[PDB]
Amino acid sequence: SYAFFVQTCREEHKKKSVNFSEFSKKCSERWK
DNA sequence: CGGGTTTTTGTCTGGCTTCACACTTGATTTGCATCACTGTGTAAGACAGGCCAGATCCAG
């Protein structure tokens, strides 16, 4: 379940995918 | 009988290696079965039997 919501958010903010470094601090304000 | 606080880990995430993987055929190299033999078995003791010797007995 920890990956489903992340994949949905990835589709979300990717429909608007090679930058994993600047994505580190994105999930901090999502699961909270 | 189960609340705190670090360990112990598989991932999420997508993008970079170094090895993995279809075909030949003619060798070339290993692996394994087969066959006629080998050594270690290895010195004394028990018992019957013929043979004289000498003791055991016989009779004038």
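Here Swiss-Prot sets the residue numbers for chain A, with the shown residues being 15-30, 35-50 in order.
So this one's electron microscopy, 3.2 Å, going by the header.
Heads up, the Cβ atoms here are built off N, Cα and C, so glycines get one too.
These come from Swiss-Prot:
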- A:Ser35 to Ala: Greatly reduces phosphorylation, nuclear localization; when associated with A-39; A-42; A-46; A-53 and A-181 (MUTAGEN)
- A:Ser35 to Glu: Cytoplasmic localization (phosphorylation mimicking); when associated with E-39; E-42; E-46; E-53 and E-181 (MUTAGEN)
- A:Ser39 to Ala: Greatly reduces phosphorylation, nuclear localization; when associated with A-35; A-42; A-46; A-53 and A-181 (MUTAGEN)
- A:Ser39 to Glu: Cytoplasmic localization (phosphorylation mimicking); when associated with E-35; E-42; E-46; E-53 and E-181 (MUTAGEN)
- A:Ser42 to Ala: Greatly reduces phosphorylation, nuclear localization; when associated with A-35; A-39; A-46; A-53 and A-181 (MUTAGEN)
- A:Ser42 to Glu: Cytoplasmic localization (phosphorylation mimicking); when associated with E-35; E-39; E-46; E-53 and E-181 (MUTAGEN)
- A:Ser46 to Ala: Greatly reduces phosphorylation, nuclear localization; when associated with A-35; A-39; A-42; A-53 and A-181 (MUTAGEN)
- A:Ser46 to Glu: Cytoplasmic localization (phosphorylation mimicking); when associated with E-35; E-39; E-42; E-53 and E-181 (MUTAGEN)
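Cα spacing between A:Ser35 (mutagenesis position) and A:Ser42 (mutagenesis position): 13 Å, rounded to the nearest whole number. Counting only same-chain residues six or more apart in sequence, none has a Cβ lying under 8 angstroms from the Cβ of A:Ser39 (mutagenesis position). According to DSSP, A:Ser35 (mutagenesis position) sits in a coil region rather than a helix or strand. The Cβ of A:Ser42 (mutagenesis position) lies under 8 Å from the Cβ of no residue that sits 6+ residues away along the same chain.
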